[PDB]
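Have a look at the structure below before the remarks.
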Amino acid sequence: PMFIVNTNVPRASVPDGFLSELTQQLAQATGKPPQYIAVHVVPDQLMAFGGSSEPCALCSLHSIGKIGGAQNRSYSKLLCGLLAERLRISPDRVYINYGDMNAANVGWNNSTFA
Amino acid sequence: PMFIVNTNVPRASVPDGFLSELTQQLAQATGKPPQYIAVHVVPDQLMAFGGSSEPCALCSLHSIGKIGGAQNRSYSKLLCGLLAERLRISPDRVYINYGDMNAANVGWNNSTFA
Amino acid sequence: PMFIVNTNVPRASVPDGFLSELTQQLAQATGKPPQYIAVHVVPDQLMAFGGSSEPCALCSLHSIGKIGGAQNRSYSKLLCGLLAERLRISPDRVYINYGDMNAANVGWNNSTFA
């Protein structure tokens, strides 16, 4: 799984250990081993949500499976919870795009996961 | 809607008011309320288009619906027009990926839009 | 085609000529003319892969066609090879999301490719 957070919150506001917390929580939520979880946080971005430059986040979670209606609601409560607690972003100023990847469409280690 | 522009144009060349202009014009073009429009501009990027480092942009527009052949032509004329007028990027050095998101695959406000 | 690499490798570790090498090798691999290849390298990123912050990359390749099981394996060997040789990133710390775009869903030059 690959989780990307783009935010206007400044770099100094991202706590030490946030990448590790995201890695652990996403391993638990997806049921995938932490060795396969990649996380990427991009602070200090020029962005707006609803026309406002108040704190916001634009995110994606790509996974080979483990994507669906109920799972995505659970992921959204988890990840909005983390962004609210750790980055002080309101959940109604977060979008998360969920992408269910075919294994043949993910490259890794000189080949694909197919 | 979520609109992301990555460009090699420098930050100082992005005019004041640009995220607001994008927000307003995307609300009009997509028919979505402005409160649901998210915009993100990333200047100063290391990129090339056709092997050239002249000004260019790589963009995405994701929306729950309002994506299709005719709509996307209209969005492209709008957004290339804005990038030409405001960032001085030639329209033939812009790519925009349009993505039609299922409501169940967009997280927001601790849940999804399903 | 549009190729994006996000990496924690520092900007000074990206060798001169790398965007041109990516452009040339993706033209050859996809069979598309280099005038249509766009490339984007984002160094100095805050990321982790499998819980650690040794060099890693999170990438995407979007193309109108030329995406499939065998092609994607070939692209992965080529691109993991380039990232290992030029950025010293281990191939098992690279993810590449391959996206097959419909022509009507790619904006360019005030219209779409439809």
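Using the numbering of Swiss-Prot, the residues shown for chain C are 2-115, in order.
Header says: X-ray crystallography, 1.5 Å.
Note: Cβ is positioned from N, Cα and C throughout, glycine not excepted.
Listed in sequence order, C:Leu27, C:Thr31, C:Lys33, C:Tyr37, C:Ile38, C:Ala39, C:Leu62, C:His63, C:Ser64, C:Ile65, C:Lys67 are the same-chain residues six or more apart from C:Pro2 (active site, proton acceptor) with CB atoms under 8 A from its CB. Positions annotated as active site, proton acceptor by Swiss-Prot: C:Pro2.
Residues annotated as substrate binding site in Swiss-Prot: C:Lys33, C:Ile65, C:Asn98. A 10 Å cutoff on Cβ-Cβ distances gives C:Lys33 (substrate binding site) a total of 16 other Cβ atoms nearby, all chains included. For the recorded site, C:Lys33 (substrate binding site), the DSSP three-state label reads coil.
Where Swiss-Prot documents C:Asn111 to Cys as a mutagenesis experiment, the accompanying text is: Causes formation of interchain disulfide bonds with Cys-81 from another subunit. DSSP assigns C:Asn111 (mutagenesis position) to coil in the three-state reduction, outside any helix or strand. Counting only same-chain residues at least 6 apart in sequence, none has a Cβ under 8 Å from the Cβ of C:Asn111 (mutagenesis position).
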Measure from each Cβ of the recorded positions C:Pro2, C:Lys33, C:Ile65, C:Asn98, C:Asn111 to the Cβ atoms of chain B, and list in sequence order the residues where some distance is under 8 Å, or 'none'. C:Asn111
Same-chain residues six or more away whose CB lies under 8 A from the CB of C:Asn98 (substrate binding site)? C:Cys60, C:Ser61, C:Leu62
For the recorded positions C:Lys33, C:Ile65, C:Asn98, C:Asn111, which ones lie near chain A, with a CB less than 8 A from one of its CB atoms? C:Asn98
What does DSSP assign C:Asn98 (substrate binding site), in three states? strand
